[PDB]
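Here is the structure we will look at.
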Amino acid sequence: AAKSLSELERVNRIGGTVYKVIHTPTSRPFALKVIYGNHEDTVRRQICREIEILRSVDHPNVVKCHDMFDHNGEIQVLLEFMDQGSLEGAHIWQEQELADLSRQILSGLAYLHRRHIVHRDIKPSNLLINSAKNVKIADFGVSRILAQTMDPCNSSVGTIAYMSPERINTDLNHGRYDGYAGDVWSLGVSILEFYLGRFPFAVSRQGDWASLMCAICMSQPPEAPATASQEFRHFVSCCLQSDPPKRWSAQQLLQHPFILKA
Amino acid sequence: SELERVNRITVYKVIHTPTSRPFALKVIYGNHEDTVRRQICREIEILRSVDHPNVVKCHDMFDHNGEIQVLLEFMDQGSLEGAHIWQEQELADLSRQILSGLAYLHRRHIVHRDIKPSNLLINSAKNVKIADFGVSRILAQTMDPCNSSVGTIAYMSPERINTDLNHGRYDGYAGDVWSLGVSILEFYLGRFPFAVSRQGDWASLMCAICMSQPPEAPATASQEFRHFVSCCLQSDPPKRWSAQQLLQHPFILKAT
Amino acid sequence: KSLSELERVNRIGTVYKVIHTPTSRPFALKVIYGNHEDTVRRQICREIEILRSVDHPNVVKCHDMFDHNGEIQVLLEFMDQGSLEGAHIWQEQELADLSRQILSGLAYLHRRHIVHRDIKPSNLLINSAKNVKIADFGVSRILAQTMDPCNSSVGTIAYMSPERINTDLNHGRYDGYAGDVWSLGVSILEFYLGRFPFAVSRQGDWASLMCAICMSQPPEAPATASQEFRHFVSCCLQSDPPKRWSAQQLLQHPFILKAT
Amino acid sequence: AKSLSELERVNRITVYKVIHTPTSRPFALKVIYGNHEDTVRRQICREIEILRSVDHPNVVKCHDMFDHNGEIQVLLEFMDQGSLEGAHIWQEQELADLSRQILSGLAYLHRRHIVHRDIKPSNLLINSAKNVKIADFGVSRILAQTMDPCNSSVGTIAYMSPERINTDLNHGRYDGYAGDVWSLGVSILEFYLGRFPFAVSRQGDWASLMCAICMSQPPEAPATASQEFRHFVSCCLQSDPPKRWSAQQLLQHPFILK
């Protein structure tokens, strides 16, 4: 949706460093993000991962990049502009509304997962929403692409507050985790967070390591309050099983009775 | 966490002021480094899970400002360090309890790694509970070697010191059973069953433990007890019996 | 020949041209130095063994090796007309004849389980006789089995296969053989076009070279070329590495048979 | 012996000549210091293990060993004539009889799964009874099966095999057993020739010693020497490691049978 960077003029700063640019011929907004190529081997691997994921994805609930630029040995990606920002600290107590938000996020995550892309950082701040009240999955900074449908992930990446139990306590399984199931955990914490309007663990999300790990790995996982409907209660239980094969896939949750509501 | 700290034994003695009952209070401190953080995960997961008469159950956990304070069962008559128990019937009922807790920990794939009389607590009811899970690992499978040279030097099997045979990898189930056989024989003699001090240098401990034949019960002792310490102190670790397989030893049949 | 019989004449680019004073014969002399680092000590053992063992018309032969003053000096063939760097071949029989000779040497090296790892126009030497020989073995490795992965990031970024720049999926392991046949195919399409086939400075930033090689489709011969040469380059430049032909299989391609 | 206060330090051989003042018998005494590093400690526990097991006429056995002050004192039998270092022994019958003794001592350690990894004339000692014994175990290792490789590049460079210098081709791994049979045959040819059998000196740079022993052909005995002895060094000094004979295969070689 552009051709070159002479058409683009930076207008504001978004949110990593992201700008709002305006494409001068069309008067249309975009987001422009820079990915700079330093000499670290593990930063170069994540540059290659993020570049591949960004150009390949095409889904209404994954933020699409329209163009990419290698101005001066830094890569500049041209993303959709999401004008109403993140769903961070959004309170969706309306259960109908929550279900329509959750369906879109689930379409997106099911897309990424059936292309073997694990996101590894699903937090309300990475779920962006626009004027049209549609929601799209965003940051691929720590996200990975997998050679099989069942290839384990060994890297400790992401935000600890929304990490799966098996993504924090790594001793028994020797670091490896079902990256898919880990994302389905991260969604279910997010959707309960929208329902509760707080972080659904009884610890500050800025809290210390051992204070977060004791709430997530050592407690029973968060359940939706008994006030809520069965199908929402049963939805979060399909997401926040502490044993990972017990929890559903993203594809399966789209057929869950909570999400089948519009 | 509104009870009152009483006595320092770091581990505290506390009394819960509503019910005036005693407890033991251990602190666990949150670190920045992966081996200490995963040791907190290994320990704080074994403390909550365990439920056996011969294992120190903990009752509650608290987080104060990023440090985990864990509230354990208070053991009345302290530890068995120093202790001399030379009546076989008495030592057989004492051994029967420590094996029951250990055979429980092993079948839940928990290695202790620091079984010693310092961590075999006793109470006024004269019953015995396995104590300090600070070095303990939870294994994936029933055969899963441990690479970490940790525990207490004097009580650990020769393969936990002479690491170069299997490249640092040892059987942890046998690693505890050698640590138990040293501790039961230290009860029968009244002293550490090796020709050096436990608080010695590395090399002097290494020659005593790895290089001589493992210690034996004196021939004064009955054949049941002499057979039992050789079933725990084998030098090649698969010959050592499992903790459960020792509860059918006829030394243990002397209990009650 | 001895180290005091032959003396320096002129520098090739670090490696010198020497003349054997007794036989008045041109030769090339390369110094190999023994560093205190142990990864240096393996690379000498690899490079030296490769140089003595190779015996093929299309791979630069070693004639003598000298132990002087803790330095190993290797007497190589002299090549009269330098390298094929910057070369442009537009006559297709001229390019098939060049290709068949580079393929003969690479098929030799691959059966002797040597992966060269810096195939580029710079390291393809040509003499007055117009015979092409494969040159620089400073980054080459000699492999245990017929397939056995490489870990090391060595070579020129611009002539690496995508899987040597990227290192995600097989996590830095790569087929060294298939990595060479890519390096060959870029070198042969560089001859046809007269330019680097990729639209970026060869002496470029990592990130600009990464998007040009990994993240666009591999370059094709233009349609103005023959079908046999179009299909040949596509057999070398497969982005999935086992789709690439071996050097052995490419020697039987219809384009190579244009050499007569 | 019984104690450390029954020995008097006499002369330096760290290894010491000591005399047992009650028995008036000489023995050899070695210190191994407790080092901080987990890998020197790994070498300490290997070195001590090998000493206690050995029961052979042609291996230096230790009679007893002692500890005080975090230092391990090991008490070895005294070899009063010294080493076979610089021995120009050309007699095809006398050397046959020295090659009988080093092969009995080496074949004992190899079926007892111990790789010596520093065989040299310096570590081959001789007594007043002119019996020969294998000595320093500072680098030596004990292995799990008969079929276990070594990964460490230690010892002395000038008596290494090609496979112990050319580390890359087998990813640091070498046959320790046949790598001692090389080190043996280099010593046996060094005894016959009275010089080190390669072109360069021992003390030369690693680039000089590599091109002599990796990149040249391995040495042979001159054809003037007996077709038993010329064949003998051919069974020890192969460039290909499995083409070496076993040290127990060599005990019944025609050269060692003389």
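Quick note: numbers on chain B are straight from Swiss-Prot, i.e. 68-76, 83-329, in order.
Just so it is clear, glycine is given a Cβ too, placed from its N, Cα and C backbone atoms.
Residues or ranges marked as active site, proton acceptor by Swiss-Prot: B:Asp187. Under the three-state DSSP scheme, B:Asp187 (active site, proton acceptor) falls in the coil class.
Annotation for B:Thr215 (mutagenesis position): spatial neighbours B:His182, criterion Cβ-Cβ under 8 Å with sequence separation of six or more. According to DSSP, B:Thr215 (mutagenesis position) is assigned to coil rather than to any helix or strand. Under mutagenesis, Swiss-Prot gives B:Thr215 to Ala with this note: Impaired phosphorylation by MAPKKK5; when associated with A-221.
Quoting Swiss-Prot on the mutagenesis of B:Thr215 to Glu: Constitutively active; when associated with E-221.
Swiss-Prot documents B:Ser221 to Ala as a published mutagenesis change and attaches the note Impaired phosphorylation by MAPKKK5; when associated with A-215. Within 10 Å of the Cβ of B:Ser221 (mutagenesis position) there are 14 other Cβ atoms, across all protein chains.
Swiss-Prot documents B:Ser221 to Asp as a published mutagenesis change and attaches the note Constitutively active; when associated with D-215.
One mutagenesis experiment catalogued in Swiss-Prot, B:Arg313 to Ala or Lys, is accompanied by this note: Loss of ADP-ribosylation. Around B:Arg313 (mutagenesis position), taking its Cβ as the centre, 26 other Cβ atoms fall within 10 Å, counting all chains.
When the alpha carbons of B:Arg313 (mutagenesis position) and B:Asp187 (active site, proton acceptor) are compared, the span between them is 17 angstrom.
Around the Cβ of B:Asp187 (active site, proton acceptor), the same chain contributes B:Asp205, B:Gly207, B:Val208, B:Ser209, B:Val223, B:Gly224, B:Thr225, B:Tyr228, B:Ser252, each under 8 angstroms and 6 or more positions distant in sequence. With 6 residues left out of the model between B:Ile76 and B:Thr83, the distance spanned by their C-alpha atoms equals 7 Å.
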